[PDB]
Amino acid sequence: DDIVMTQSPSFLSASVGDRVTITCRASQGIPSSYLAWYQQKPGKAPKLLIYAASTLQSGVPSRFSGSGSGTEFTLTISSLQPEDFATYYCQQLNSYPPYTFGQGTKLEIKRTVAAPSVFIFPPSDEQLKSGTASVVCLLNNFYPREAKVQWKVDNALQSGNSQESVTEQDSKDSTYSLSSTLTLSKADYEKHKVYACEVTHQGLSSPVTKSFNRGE
Amino acid sequence: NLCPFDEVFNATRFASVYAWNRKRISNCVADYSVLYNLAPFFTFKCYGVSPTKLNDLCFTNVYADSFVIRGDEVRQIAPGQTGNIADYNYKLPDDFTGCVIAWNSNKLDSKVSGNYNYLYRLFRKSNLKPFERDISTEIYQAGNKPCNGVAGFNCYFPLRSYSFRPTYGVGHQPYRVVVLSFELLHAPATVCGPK
Amino acid sequence: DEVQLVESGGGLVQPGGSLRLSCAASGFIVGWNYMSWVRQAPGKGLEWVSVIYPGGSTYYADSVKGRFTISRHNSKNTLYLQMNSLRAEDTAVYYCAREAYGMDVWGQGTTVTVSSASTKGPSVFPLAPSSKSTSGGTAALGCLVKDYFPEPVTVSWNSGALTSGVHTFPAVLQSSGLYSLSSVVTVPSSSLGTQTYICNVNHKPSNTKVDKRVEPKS
């Protein structure tokens, strides 16, 4: 079909001074001249690191290096610097469009495991009078980012009625925080009694459940 | 006698598309029934004439242009097309009357270590007129300031290599192309088929 | 001749509208180069939109086919992308780039938001410190900032006196087309009676400034 580029891994945590390799895999064998590697930091435009899959763009530090041919190409930082923590996209510029990109690899900071501090919040009475109910579960200051939040309402696993958000890695302790909001109508909210969010994370030996009952 | 079709079709060395080869053909009998070599991906399409009963017509002259492109680019060798090869390497007229014959040559032009001998033109300021041949290698001036024959920022070599390896996808495998152009003027018809 | 691309023209439109982005270049000449438009949707990756060759030929992504037109004015040395029949999925930051050996010159980016939603100020609801027991002496409170459009909003705490322990989460785009955000802060439990906590929320487009005080419930 099309020429698809797949980046492994999507997320990767390293420490300053580490050797880092990001892999870009193409759906079909392509000329090595096609590949370019780009670096992008939040709020800023992408920066060209490597083209021709191996040739170093001018002004780029020598620690960056690209290699590969066929269906597998890699980009490497010999000694990872604090300024190198960003997102890296691989690209193919071939003789006839479309120009296809990889999904990008986010490079984050490596720290010790930290379980989240879990909180739940019943909807405010202010909101309940507006006719909608927002139940908020907060997972605070955890590492690594991978965590699962399970909403249960009267022990019924809730699906499709919740969105969640994660912060950027903390500047000071390099942790993540997660906020999850379960949204119901006031009518539906009053139809049930027990509301709970169950948190699974590496730092917790068991899932942790925080809950309240409608009506204290 | 017979037209030297094997001289240009079964030829050993083909040309880079930017330097596409032209073989003028006159004063011979043309057998078209032999142009099917049963190569892997045989393309044979004509414009202004039917491929059958082609040994039935006569022309004043016939031009055989030959080159090598990448497998995807065989679509560009056609009237009214835009792209890499059509714009800057080989342009067919909108009223082209002839035939285009292409075939996969992964077995000939691909080396596992990669073949960079074949070239194509990447940089050009304007489109080619039909049947134009640009063989210039002057450094492309993409900026306001002159290059003076030095590659660099805003200064690029106008050609790039094809990088043919056997394991690449068919889209990127080398293809050998011959375009036969049928010229007929108010002059004796020197190229004929039987009858 | 400090090489750069400067982009403009992006903004807010309802679906079906038109918008003409421009990208003025210095350092090279746009009519002589391969020029590309690439967009990136929020929280997503880079997507190629369109390209114009030095010789003239233009190519577009399947997604924009028949709706977008790339062009350039040589005298002003400017690239242009005209967008017609705009849709919500076109919402992205749009960059222009020059491509010779990879794309080496990238513009700043201009933001396109396409939405049928009206500009609405947020409603700020409190997330009270837990009615039930504590986690050893640390409590968490916050503000839910619901049903606003468009981005951005600013959340400070106690008019700025409270900075540490604060987390303002990235907004989620609800299925209603509006944004919902959450700003939490962790405090000593002991302060829950004597210390007063207010979240200050500002939405520039809706001209909204709301201070909501968060207190223990009942």
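Using the numbering of Swiss-Prot, the residues shown for chain B are 334-528, in order.
Using N, Cα and C of the backbone, Cβ positions are placed for all residues, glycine too.
As given in Swiss-Prot:
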MUTAGEN   B:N343 to Q  Reduced viral infectivity
MUTAGEN   B:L452 to R  Increased resistance to neutralizing antibodies. Decreases HLA binding to NF9 epitope. Increased binding affinity to human ACE2
MUTAGEN   B:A475 to V  Increased resistance to neutralizing antibodies
MUTAGEN   B:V483 to A  Increased resistance to neutralizing antibodies
MUTAGEN   B:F490 to L  Increased resistance to neutralizing antibodies and human covalescent sera neutralization
VARIANT   B:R346 to K  In strain: Mu/B.1.621
VARIANT   B:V445 to P  In strain: Omicron/XBB.1.5, Omicron/EG.5.1
VARIANT   B:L452 to R  In strain: Delta/B.1.617.2, Epsilon/B.1.427/B.1.429, Kappa/B.1.617.1, Lambda/C.37, 19B/501Y, Omicron/BA.4, Omicron/BA.5, Omicron/BQ.1.1; Contributes to cellular immunity evasion and increases infectivity
VARIANT   B:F486 to V  In strain: Omicron/BA.4, Omicron/BA.5, Omicron/BQ.1.1
VARIANT   B:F490 to S  In strain: Lambda/C.37, Omicron/BQ.1.1, Omicron/XBB.1.5, Omicron/EG.5.1
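On the backbone, the CA of B:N343 (mutagenesis position) and the CA of B:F486 (variant position) stand 42 Å apart. When the Cα of B:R346 (variant position) is compared against those of the recorded positions B:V445, B:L452, B:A475, B:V483, B:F490, the shortest separation belongs to B:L452. Distances between the Cα of B:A475 (mutagenesis position) and those of the recorded positions B:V445, B:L452, B:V483, B:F486, B:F490 are shortest for B:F486. One residue stands out among the recorded positions B:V445, B:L452 for having the most other Cβ atoms within 10 Å of its Cβ: B:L452. With an 8 Å limit on C-beta distances, the recorded positions from B:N343, B:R346, B:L452, B:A475, B:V483, B:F490 that reach chain C are B:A475. With respect to Cβ neighbours within 10 Å, the mutagenesis positions B:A475, B:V483 differ, and B:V483 shows the lowest count.
Counted over every protein chain shown, other Cβ atoms within 10 Å are most numerous around B:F486 among the recorded positions B:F486, B:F490.
Using Cα positions, the member of the recorded positions B:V445, B:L452, B:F490 nearest to B:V483 (mutagenesis position) is identified as B:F490. In this structure, the CA atom of B:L452 (mutagenesis position) is 12 Å away from the CA atom of B:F490 (mutagenesis position). Over all protein chains present, the Cβ of B:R346 (variant position) has 9 other Cβ atoms lying within 10 Å. A 10 Å cutoff on Cβ-Cβ distances gives B:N343 (mutagenesis position) a total of 8 other Cβ atoms nearby, all chains included. If you take the Cα of B:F490 (mutagenesis position) and the Cα of B:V445 (variant position), they are about 26 angstrom apart, rounded to a whole number. The CA atom of B:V445 (variant position) is located 32 Å away from the CA atom of B:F486 (variant position).
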